Amino acid sequence: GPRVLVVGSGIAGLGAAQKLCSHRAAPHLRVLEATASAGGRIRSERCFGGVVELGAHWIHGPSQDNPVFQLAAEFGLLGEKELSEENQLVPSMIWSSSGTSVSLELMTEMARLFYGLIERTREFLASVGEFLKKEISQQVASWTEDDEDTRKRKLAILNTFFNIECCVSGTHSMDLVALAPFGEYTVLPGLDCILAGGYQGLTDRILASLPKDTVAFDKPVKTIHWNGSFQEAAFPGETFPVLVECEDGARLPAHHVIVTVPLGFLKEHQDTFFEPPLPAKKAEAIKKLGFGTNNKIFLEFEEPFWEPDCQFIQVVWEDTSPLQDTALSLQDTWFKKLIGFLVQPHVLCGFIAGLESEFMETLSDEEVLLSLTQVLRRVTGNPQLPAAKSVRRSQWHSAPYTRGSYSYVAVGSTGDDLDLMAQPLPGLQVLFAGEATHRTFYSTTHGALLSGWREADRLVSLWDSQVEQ
Ligand SMILES: Cc1cc2nc3c(=O)[nH]c(=O)nc-3n(C[C@H](O)[C@H](O)[C@H](O)COP(=O)(O)OP(=O)(O)OC[C@H]3O[C@@H](n4cnc5c(N)ncnc54)[C@H](O)[C@@H]3O)c2cc1C
């Protein structure tokens, strides 16, 4: 059969390999993975006696049209609530940096203002951030009754919603997120849920369905040589259009290479990763699209200091405002970008996106644990709060084979750029899959899976056309 090489063993590469290998007239296929394990940005680990997810956490929109929801149900990875029709159809403590609780009514008021504005942006099919700020500023000019203290509290609360949105988009700033394309991203119905035993159970299940020795780990690709006529070392010295050159020196001829490497990797290395250089159209989509950093900081405590019914500890930074912030501006300290902490169902998980998140990665584990212990002592107004016992944090920007968390349609790029990312090279010598190749489900596990299946289907159609001719 034809020789296929899949670069990367995340859910896109695994989905492509599974669909191709399950074909009754299967090709000779190898998956080349840079790291020691499969799953890529789905990365579940044994930590603090439990399971922590360093990458993907939720099935976003766990309903009928979500293929990740469908697989997780087929595989027995979901609990009873997650499987329910009620769930498919669809608890915080808010702390100010002054060590006082924030009014629930005020929080609701600002959430309605902020998310109503988000809903408006999703209908314009410059930046999301600029639109929100212009509308918020207009509303501020109508806050006649409020004393300067109330207006200050309202802007501070709004700043945390902007930081939460930075986590959602995987951007440093909403001012970097293109306005017109924003609404193309599709939200499927359902109350987002976890896979209790680990999201990695999903990719381990797909991986195990592949023929033995399909995936080679610790086998990073250095350069894909395409548009050539390359002899294989053995008889009958057949010519192949592609030669995959591995970092370890391996010379692998192939008829088709499915590239599923992250956009951050392509941004750093597209100039050396492809020989000849990618066509300009594709090179420019790689450059123009966004690829931001979002990290998780897990903190273990000997005893919980939060209420047992508490699921998220939201932080509001006093005297902060989104109206002062610009696309490339930084917060006063890296930790002011942190939105708060999800209580693991005694573990907390802090979320932080952007340049402050990349800066966090440069700090030692010790600095992060100590700094966040002081932040927690500050925001809960408790100087005797015991320090966290342990820390485990993701470092997505630093990861040489990822270089960030996920794609977004940045100012300067459109949904057409996600289509350019998916466009194959001539003769289907090189195909592209991955979350940054899906126009409406980019930045998700389901987008990545669907893109893998799309490339498997494109190849099967070519092979079927060779038989007919
Ligand atoms: C912090 C974080 C939170 C997220 N939260 C969610 C969430 O809750 N829900 C959700 O649906 N999505 C979420 N996502 C997004 C989701 O994880 C991804 O969109 C999806 O997993 C990407 O799959 P992929 O196959 O496209 O890429 P990857 O999973 O990154 O797979 C690409 C593979 O390519 C390999 N590789 C790279 N370079 C080379 C090379 N030169 N040679 C060989 N192999 C190479 C990598 O090691 C990797 O295994 C999150 C991601 C992160 C990081």
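Count begins at 1; order follows the chain as displayed.
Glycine residues also receive a Cβ, built from the backbone N, Cα and C atoms like all the rest.
Here's what Swiss-Prot has on this protein:
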type    : residues                                                          : note
BINDING : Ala12, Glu33, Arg41, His57, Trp58, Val221, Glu435, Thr444, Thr445 : FAD binding site
BINDING : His60, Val168, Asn294                                             : substrate binding site
MUTAGEN : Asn294 to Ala, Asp, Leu or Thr (Swiss-Prot position 313)          : Decreased enzyme activity with N(1)-acetylspermine
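Feature map: Swiss-Prot annotations on the structure.
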| residue | record | Cβ neighbours (10 Å) |
| --- | --- | --- |
| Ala12 | FAD binding site | 34 |
| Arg41 | FAD binding site | 25 |
| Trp58 | FAD binding site | 16 |
| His60 | substrate binding site | 22 |
| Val168 | substrate binding site | 19 |
| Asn294 | mutagenesis position | 23 |
| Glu435 | FAD binding site | 29 |
| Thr445 | FAD binding site | 31 |
Cα-Cα distance linking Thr445 (FAD binding site) and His60 (substrate binding site), given in Å to the nearest integer: 9
Secondary-structure category, per DSSP, in which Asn294 (mutagenesis position) falls: strand
Sorted by sequence, non-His60, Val168, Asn294 residues with Cβ within 8 Å of centre, substrate: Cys167, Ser169, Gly170, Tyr406, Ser443
Inter-residue Cα distance where the pair is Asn294 (mutagenesis position) and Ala12 (FAD binding site), in Å: 20
Å between C-alpha atoms of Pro91 and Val90, the residues bounding 8 unmodelled positions: 16
Between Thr445 (FAD binding site) and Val168 (substrate binding site), the C-alpha gap once rounded to whole angstrom: 14
Listed binding-site residues with Cβ under 6 Å from ligand 1, out of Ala12, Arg41, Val168: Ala12, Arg41
Rounded Cα-Cα span from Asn294 (mutagenesis position) to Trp58 (FAD binding site), Å: 14
Unmodelled segment of 7 residues: Cα separation of flanking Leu125 and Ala126 in Å: 12
Where the model skips 5 residues between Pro345 and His346, distance between their Cα atoms in Å: 9
Cα distance (Å, whole number) from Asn294 (mutagenesis position) to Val168 (substrate binding site): 9
Euclidean distance between Cα atoms of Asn294 (mutagenesis position) and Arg41 (FAD binding site), Å: 12
Largest separation between Cα atoms (Å) of residues that the record links to FAD, namely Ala12, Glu33, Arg41, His57, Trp58, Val221, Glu435, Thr444, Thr445: 30
